[PDB]
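Shown next, in structure tokens, is the structure this report addresses.
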Amino acid sequence: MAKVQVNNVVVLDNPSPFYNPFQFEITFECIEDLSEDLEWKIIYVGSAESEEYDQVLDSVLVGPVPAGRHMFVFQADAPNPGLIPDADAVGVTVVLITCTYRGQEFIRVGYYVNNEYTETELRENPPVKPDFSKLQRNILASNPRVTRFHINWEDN
Amino acid sequence: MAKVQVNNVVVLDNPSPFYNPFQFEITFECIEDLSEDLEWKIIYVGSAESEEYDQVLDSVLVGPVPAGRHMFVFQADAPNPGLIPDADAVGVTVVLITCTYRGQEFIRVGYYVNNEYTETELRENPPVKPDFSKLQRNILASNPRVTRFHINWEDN
Amino acid sequence: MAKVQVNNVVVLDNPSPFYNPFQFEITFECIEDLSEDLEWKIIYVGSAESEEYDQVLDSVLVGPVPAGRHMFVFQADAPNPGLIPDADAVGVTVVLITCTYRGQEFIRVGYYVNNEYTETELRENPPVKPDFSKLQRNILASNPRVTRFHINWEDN
Amino acid sequence: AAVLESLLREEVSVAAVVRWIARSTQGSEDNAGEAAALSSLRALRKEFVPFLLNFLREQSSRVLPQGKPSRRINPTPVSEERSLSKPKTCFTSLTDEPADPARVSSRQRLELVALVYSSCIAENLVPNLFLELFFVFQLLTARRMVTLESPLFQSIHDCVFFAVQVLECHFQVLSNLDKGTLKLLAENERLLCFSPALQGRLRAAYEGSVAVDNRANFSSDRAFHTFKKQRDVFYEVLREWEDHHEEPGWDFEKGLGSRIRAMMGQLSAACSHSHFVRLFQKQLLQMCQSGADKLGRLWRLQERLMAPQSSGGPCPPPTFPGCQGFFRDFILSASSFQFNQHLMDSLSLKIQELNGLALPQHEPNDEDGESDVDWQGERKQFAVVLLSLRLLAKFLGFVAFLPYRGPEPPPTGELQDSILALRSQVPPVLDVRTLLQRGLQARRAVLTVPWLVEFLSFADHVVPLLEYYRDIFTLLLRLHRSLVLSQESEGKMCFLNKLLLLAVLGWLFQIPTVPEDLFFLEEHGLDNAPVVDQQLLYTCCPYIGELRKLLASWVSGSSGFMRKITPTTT
Amino acid sequence: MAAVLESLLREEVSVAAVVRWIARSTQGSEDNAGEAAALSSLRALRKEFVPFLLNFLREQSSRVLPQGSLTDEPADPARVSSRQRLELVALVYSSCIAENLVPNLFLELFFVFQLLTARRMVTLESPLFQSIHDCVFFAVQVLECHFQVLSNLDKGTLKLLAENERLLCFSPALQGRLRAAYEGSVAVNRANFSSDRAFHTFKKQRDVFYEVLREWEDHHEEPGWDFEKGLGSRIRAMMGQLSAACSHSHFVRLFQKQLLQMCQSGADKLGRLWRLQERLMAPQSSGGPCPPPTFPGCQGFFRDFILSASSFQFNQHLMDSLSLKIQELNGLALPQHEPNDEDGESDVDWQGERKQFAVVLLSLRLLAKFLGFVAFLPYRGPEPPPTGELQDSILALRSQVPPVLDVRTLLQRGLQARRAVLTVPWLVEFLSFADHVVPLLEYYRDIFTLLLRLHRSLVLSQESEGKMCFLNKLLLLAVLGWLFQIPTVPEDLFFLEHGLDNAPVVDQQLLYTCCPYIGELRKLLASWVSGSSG
């Protein structure tokens, strides 16, 4: 009987360079009133080898949430290319959008992001040193993979 | 202006093997509380040539009759076969209902009955004798004929 | 999942002398089709002391019974006054309306019947020997006491 | 049939064969020829009694049917502007052959068969004693024939003679029946015609009978308020049922299912099922277990209205009469796992508590009548306890086996080992086997068995195959075989206790769920006190009255092609 | 209580003496008179020294760990104040952990990692943690003793530990050991259905069930998809139609078969995609090395299904089938390898048997979980123990119905037969779904007492030439500590007064599948690294 439920998520700038900030549209329906401020986070998995390279893009504190269907925007700065390793820069990765309440997480709407090279010469000849300025990020918005957990939505 | 006004005469058990008593569920309307008692009497036309063969099934008297939409169910016996002339009874005859108020009649209803056999042979080679073992009377055509008459509603 | 269900039953002309025949209108709703004929019975409780004086007024067979809402009437001859004991003639008794299928009973809608004397002198001076000609039988139709049992409505 | 014919020749005495079937020890008086014949026929043992019973059923088929002015009609004032009441169109000789013992054919054969039948029934070889007594009464009240080779019933004289011969042996059972049935037997004409002595003894017996809450219990405060609301709703639905549970057409489901399910949901919400189950059980026990001449007559009439189903013979299936019905419907309509589990737990607790009550009974000292109340007190106490136990057990057995009960007879001879393995895992809701064993050991059978029978009557078609319930039924079979209504050893068990236990056990062993072959398969203290009286016996077993009805029926039919009315359509 | 803590801090009584006293060890001839007398006198205060000690460290850690331009001051062991007290407290803590006095070993290890991974302070009398230097030194001192547990963790977590700067700063030898670690670690029918209408109706209901499951598979991850609104009407209609023609047994067999079949279940691009897909279904991530019971992935569906069914008939049949299957599986022989010769040609055989066991165990866990979910479903609720008194009625009412599965007898037979690795894990899974009133019945009280005795008998330091392999010990200790740290189980319960087990059957993959919260340690390190860059 979670007070907050989530519904369709629409990523707007799905076609963009590697430096364009993220932009998500989440339609979360809250049933009754909350007592604190919802905390949203974006975690970009810099490398598939391990979490060591995870980047916390930006954490927002949004809680004007009377019952009803609500909206906001979650623009966050692009990941710093320096930390992402070389091999995983050119491959396909995932970006996780998480939400927490009272420091407890309850939804992880994810997204499979891909990183190609736009110019044909680059795909034909992948440079040894990735050049992020000419890298293209496509987020597969058609196949979101959400996972939901049960938490205690108590008063205190 | 008449104090009595029939409003239907349901036929009960229309398909019936012979010897089954006639059943009629009458519903009639009274607007003022007439003092005397009505007289409902039911007639089976034994033969189609003359009335001497007509047999009075029975004649009930009804009362007291206060104002309102009253009803009853009437069950008359089977016709007497002793006075039956011949197979003419097997022909379509009529069973009628007449109610005499103040001792004078003011209505008739026609219900031509198809007095039909049971065995298939009895129709292909019907016996000359009016055998009553198998027959199908009481099959009413459901034809509400109303021969309204201006019966005198004298106060005394 | 009773094949046959029952609904309001209206006893016609509950105020009548002791010799007037019974008159019931039973509207039994059948769900799907039956393979045999319902057996309805009237049991007049002659004496409350024991069943020894019960009178089976008349048993009727009802069919065929395809699906649908159906109704009928159960006219039966009045109980024979000879069998009814002396003390119990003037008191209140019961009349039981039973139905059976394949020799199995599944409804016993009952009725509390009462037997008064119309004229005031008889009530003031109850004769030692009841005279059935002047008794009035009133059927309390407003408080029927039905009882339902469960039977197997199989094909065979 | 060969053994039956051999017995008919009087080659082997009836007592000898009866004792041989019971596996009694061979005494020194055993005859060589009879013993040898019975040993040789032992291969045909274990089914002789069933074969004899079946033989009577077929041969009884011929004796029983099959296996001027006028009135005035004060019109009813039921205007009810509705339905067809609406306007429309422009309307605007067969004699009763008295039974006499003179016209009897093969009297010797009838006597031998009747004696063998009486010996078999009196030794508890048959499963249900009262079923056989009902059949004997049916033979005694046969009207007319309906249209080894020679039939054993040539005329109504033969069947009546057989019935009276069988009844002669059984006098104690008949003597202890209701007053009304005693009167009917005493005044019966056929008894006088065929056996004046038996009728006189029964008349003497009839004359002798005539001569006689808080905030602490409920966690939190929302739970307290919602439980109060649901108790109010439960009482509302109960009052609605009480007011409307006999009017024609009132269906429990349509009437109350939505409300019961909503109650169930809100009650499961705030985990308050335990308290509601406590209330439910308390109401169940309080209600279900429960001119002056005009009041007595009204009571008799009201008893007539609520008499059990007339079609059911002396072995009717389990049923919930009167208020109990409601609760069954309730349990059915809730259809909630939570409520069902809590109800099973509560019923188990109440049954365990009640079955263990001490119930110190009177000590039979002196003949003083000043102690009247004491007797009445103790007896009433026991009766109350027992009745409550039965009720509770019944409902427990109804809900415990609810998921498994269904019109699915035993699957088949093989391929069912999987089902038995699956169903032999979950432990029983109530340790009925241990309770039965402890009750039998402590000599409390009258209190422990009846409610066990009520519990088991709601078993499945696969319960008699499990080892646990198989052992339970074997123990019940031994107990029933140990209850012979002729013996006495100076304080084993009072007669009426034996009658009650035997009746209940036979009814259990004649339920469709229990296989017919199970009964014929190879083989101080609360008890021993006058704690069961006629009223308690007839309350526990409301099918003995069947016998009375039969006699009454005959008398009524003494004073008395149907019709073919076709139903009206919609 | 505080007095005993101060006495230990002053070194009047050796740490070994007090730890032995807490462990109820027999008093040997070498016991010192003064220490023995003091400990005997304070025995009245035993059974609560350890929880208070944990609370004391938790409270003092609050200043160093948040909640429960700025430069990052690197941690160095030179600027350490009151080094003696920190070293003594760390030694006592290590002794307590190594003797299994604490409920959950990995909870304590997680706390140690948190102390080792403290960023900055957030704004006897003197606190024991004046700066990150003190907490880091304490954490490294405690971790030094525990090397086998760390050595047997994942390869990745070993690498993150290996590259940690603070470990190198405070204990180079430990780093050389865990480096060697990462190194080696990388070097590696018509008869069943009565009648024919019932058979046909079962075919339709099976088709409907597979249809609803396919709908779930297609739609159980899209945002907004609620199981109830989606499938409750269809599931309830199926339950009714199946109860109608008494076919619940066959449907439950199919349900259990599918449950076992489903739940138990460029090339470089595919492998990396698999790792990402594992990331999608990663645990709750919120925190806690002892998370509450949950249904991850396909299992979730079935739970929802049962909840939507809300059918007494189906629930009873499922309980019977699950009990039968669990008893059948627990009795499998599972012939393990005989450690003879060093031949490698028999390689495959080992894995064969091992895999078999793993499969069996996992299945058992799953089944047990669902059994414990449905058996206690009617009783579970937000109703903690009513109160100290007036509960005898509730205990009497709830102590009558026999348990759905004779878990006590199975546990006792498994322990006697030395099959703990196979019998305990699924029992823990079953018990984790109890209510707040189960840890009070005599039956389950004895069950928990036996589990406590077993847990106290599992110390990760001894060896007697073939008692129990280390990884088996780790698995059992982790599962038992997790069991003993669920809210339903009272906190005071722990503080109250040949063969499959001998052979190696649990490996790293099985350990991490059975206990998907060891990775928490790894997570912490990763977090630090990320926060080091940020």
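Heads up, residue numbers simply count up from 1 along the chain you see.
Heads up, header says this was done by electron microscopy, 3.5 Å.
Here the Cβ of each residue, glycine as well, is placed from N, Cα and C on the backbone.
Quoting Swiss-Prot on the mutagenesis of A:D37 to A: Abrogates interaction with CHAF1B and HIRA. Under DSSP, A:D37 (mutagenesis position) is assigned to coil, being neither helix nor strand in the three-state scheme. Its Cβ placed at the centre, A:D37 (mutagenesis position) has 13 other Cβ atoms within 10 Å.
Look at A:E49 (mutagenesis position): DSSP puts it in coil. Here the Cβ of A:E49 (mutagenesis position) has 15 other Cβ atoms within 10 Å, regardless of which shown protein chain they belong to. Swiss-Prot gives this note for the published mutagenesis A:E49 to A: Loss of interaction with TLK2.
Around the Cβ of A:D54 (mutagenesis position), a 10 Å sphere holds 21 further Cβ atoms from the protein chains shown. According to DSSP, A:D54 (mutagenesis position) sits within a strand segment. Quoted from Swiss-Prot, the note on the mutagenesis of A:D54 to R is: Reduces interaction with histone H3.
In Swiss-Prot, a published mutagenesis experiment is listed as A:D88 to A, annotated Loss of interaction with TLK2. Reduced phosphorylation. Spatially close to A:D88 (mutagenesis position) yet at least six residues away along the chain are A:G46, A:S47, A:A48, A:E49, A:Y53, judged by Cβ distances under 8 angstroms. In the three-state DSSP reading, A:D88 (mutagenesis position) counts as helix.
Quoting Swiss-Prot on the mutagenesis of A:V94 to R: Abrogates interaction with histone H3 and histone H4. Loss of interaction with TLK2. Reduced phosphorylation. Sequence-distant neighbours of A:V94 (mutagenesis position) (same chain, six or more apart, CB under 8 Å from its CB) are A:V45, A:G110, A:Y111, A:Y112, A:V113, listed in sequence order.
Neighbour density for A:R108 (mutagenesis position): within 10 A of its CB lie 22 other CB atoms from the protein chains shown. According to its DSSP assignment, A:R108 (mutagenesis position) is coil. Under mutagenesis, Swiss-Prot gives A:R108 to E with this note: Reduces interaction with histone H3.
The two recorded residues A:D54 (mutagenesis position) and A:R108 (mutagenesis position) have their Cα atoms spaced 15 Å from each other.
The CA atom of A:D37 (mutagenesis position) is located 18 Å away from the CA atom of A:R108 (mutagenesis position).
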